[PDB]
There are 2 protein chains.
Amino acid sequence: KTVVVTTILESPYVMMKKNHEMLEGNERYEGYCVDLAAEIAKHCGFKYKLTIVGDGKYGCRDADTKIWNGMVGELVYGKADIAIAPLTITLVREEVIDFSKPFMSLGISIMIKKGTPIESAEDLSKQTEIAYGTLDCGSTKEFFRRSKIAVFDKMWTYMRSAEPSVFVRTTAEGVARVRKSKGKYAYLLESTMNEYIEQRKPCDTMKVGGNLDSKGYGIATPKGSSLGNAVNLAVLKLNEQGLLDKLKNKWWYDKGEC
Amino acid sequence: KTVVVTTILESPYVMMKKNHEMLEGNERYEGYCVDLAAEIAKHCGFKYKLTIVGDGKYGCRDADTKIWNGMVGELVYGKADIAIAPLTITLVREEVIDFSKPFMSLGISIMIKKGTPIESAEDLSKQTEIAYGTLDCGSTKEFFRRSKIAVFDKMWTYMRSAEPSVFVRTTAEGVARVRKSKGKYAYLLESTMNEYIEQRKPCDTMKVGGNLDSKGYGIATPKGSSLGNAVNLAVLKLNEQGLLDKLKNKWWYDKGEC
Ligand SMILES: C=C(C)[C@H]1CN[C@H](C(=O)O)[C@H]1CC(=O)O
Ligand SMILES: C=C(C)[C@H]1CN[C@H](C(=O)O)[C@H]1CC(=O)O
Ligand SMILES: [Zn+2]
Ligand SMILES: [Zn+2]
Ligand SMILES: [Zn+2]
Ligand SMILES: [Zn+2]
């Protein structure tokens, strides 16, 4: 049985190869998660097909219908066998899908245009001149909506009611708004993407302050799927043999532009 | 049924309170893991007894008999229900017991006596006037034995053969040895422990370099135990509410002596 893998286009995790239109199947793609997928499959002994998630989303649960969208949904509704992506391990997801132990550590972080007078979340919350927001339908937004810590709740209260919207649809959309906003927009996003963008031309953004929380990405499978045990052991083996650090270097730093 | 918890005396995870001899049961102890346990029991709704592991070990498998010792053994052989301790999630353990998602991140790091001329593992591996070692029967020693990375493999050869032994039975033993070696012993240990000790009188040690690897501590239960699911969901909730972060501030930095 060819394992159906859901994933999403997000640099440097999964990206289209330059000559993708001349290539077929799995060969169309490259990146951290493409390399990780090849290694998981070889170590667990399965054949697989990478498929980009149809709605371009990670997965949130619609309040009204309570239907799950994105990669989480593809797993919940039986459309995919496994998701290999920068999918954040969270409580509400773990209630509907299974995760491996994390293959990468991260935290929510602040991205500014260089020179923006902000050094922390506390700084953002006590001022109004510089706008700030997060991605829609992700763990970052849910972290702010749920948090009971004063600084973060105060930030949430601001963001939910800010007009125009401070929320963006895609990482690229948030980074353009930082760049294009002359220092008047700050972007809350995971440290891993922040670090990657900081190493890319035009070299005008930077991560400031410490991370706001601490969590991980995991490989997800449908609840009670039998693939989960093998996949979990593989991730731990690969971490032990240093493959995950090798890959992070390859995709983030070995070719940093800054 | 009262849940039996195996743990181990290791600062600042589990320590006897100054007035323990006046106190009874779970009240004799305090620390990060003591607070963590009360939180897990509360959210999973259970009553528990904290018991210090008889042999004072975390857990490794005897090569001849294949028998597991320490906290891992207590779980495997049916003597405890759960382990709450700085127990490293590793491949070999995950084969015989279950772990929650990590409640704390860490890496292998180098502890030196302030002033020692060492900046990295490379630096250790390329000289021999400074001795260095690790704890017996833990995940750090196994890391160096199993490591196919040139530098880490190189150190392993030196360490296994060295005489006298560069290995230690306890964290305290390693730390003392550093402190009295007048700079000619460096100790390889987990970053969490390193950081804690750095903030304690007589403030003569420091962590140097970045971490050699990235891993996590997890709460362990016997394979296929029912407690596993709730405990896991409980670790994610606590992390999400910032409690794990509050606890680490409480126990590492809030009362630092340096
Ligand atoms: C890039 C997308 C929106 C994903 C990536 N990890 C989080 C997800 O697993 O929800 C999202 C990041 C964001 O929430 O800051
Ligand atoms: C302090 C003890 C021996 C433990 C704690 N974590 C690892 C354990 O879970 O194996 C060990 C540290 C390391 O081996 O340096
Ligand atoms: Zn294209
Ligand atoms: Zn391999
Ligand atoms: Zn006593
Ligand atoms: Zn609580």
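Along the chain as shown, the residues are counted starting at 1.
Going by what the header records, the deposited coordinates were determined by X-ray crystallography, 2.0 Å.
Here the Cβ of each residue, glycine as well, is placed from N, Cα and C on the backbone.
For B:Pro86, B:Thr88, B:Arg93, B:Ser139, B:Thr140, B:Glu190, the entry in Swiss-Prot reads L-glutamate binding site. DSSP gives B:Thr140 (L-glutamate binding site) a helix state. Around the Cβ of B:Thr140 (L-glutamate binding site), a 10 Å sphere holds 21 further Cβ atoms from the protein chains shown.
One entry in Swiss-Prot concerns the mutagenesis experiment B:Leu91 to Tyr (Swiss-Prot position 504). Its note says: Promotes dimerization. Strongly reduced desensitization. Under DSSP, B:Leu91 (mutagenesis position) is assigned to a helix (H, G or I) in the three-state scheme.
If you draw a 10 Å sphere around the CB of B:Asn239 (mutagenesis position), it holds 22 other CB atoms from the protein chains shown. According to Swiss-Prot, the experimentally introduced change B:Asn239 to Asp (Swiss-Prot position 775) is described as follows: Increases rate of desensitization.
Among the binding-site residues B:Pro86, B:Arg93, B:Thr140, none has a Cβ under 8 Å from a Cβ of chain A.
The maximum pairwise C-alpha distance among B:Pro86, B:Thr88, B:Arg93, B:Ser139, B:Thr140, B:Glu190, the residues recorded as binding L-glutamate, is 18 Å. In the three-state DSSP classification, B:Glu190 (L-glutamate binding site) falls within a strand.
For the L-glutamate site, the Cβ centre of B:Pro86, B:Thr88, B:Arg93, B:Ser139, B:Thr140, B:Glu190 serves as reference, and the other residues of the chain with Cβ at most 8 Å from it are B:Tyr58, B:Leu87, B:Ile89, B:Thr90, B:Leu106, B:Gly138, B:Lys215, B:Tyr217. The two recorded residues, B:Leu91 (mutagenesis position) and B:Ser139 (L-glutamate binding site), show a Cα separation of 10 Å. If you draw a 10 Å sphere around the CB of B:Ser139 (L-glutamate binding site), it holds 24 other CB atoms from the protein chains shown.
Taken residue by residue with DSSP, B:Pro86 (L-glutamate binding site) is part of neither helix nor strand, so it is coil.
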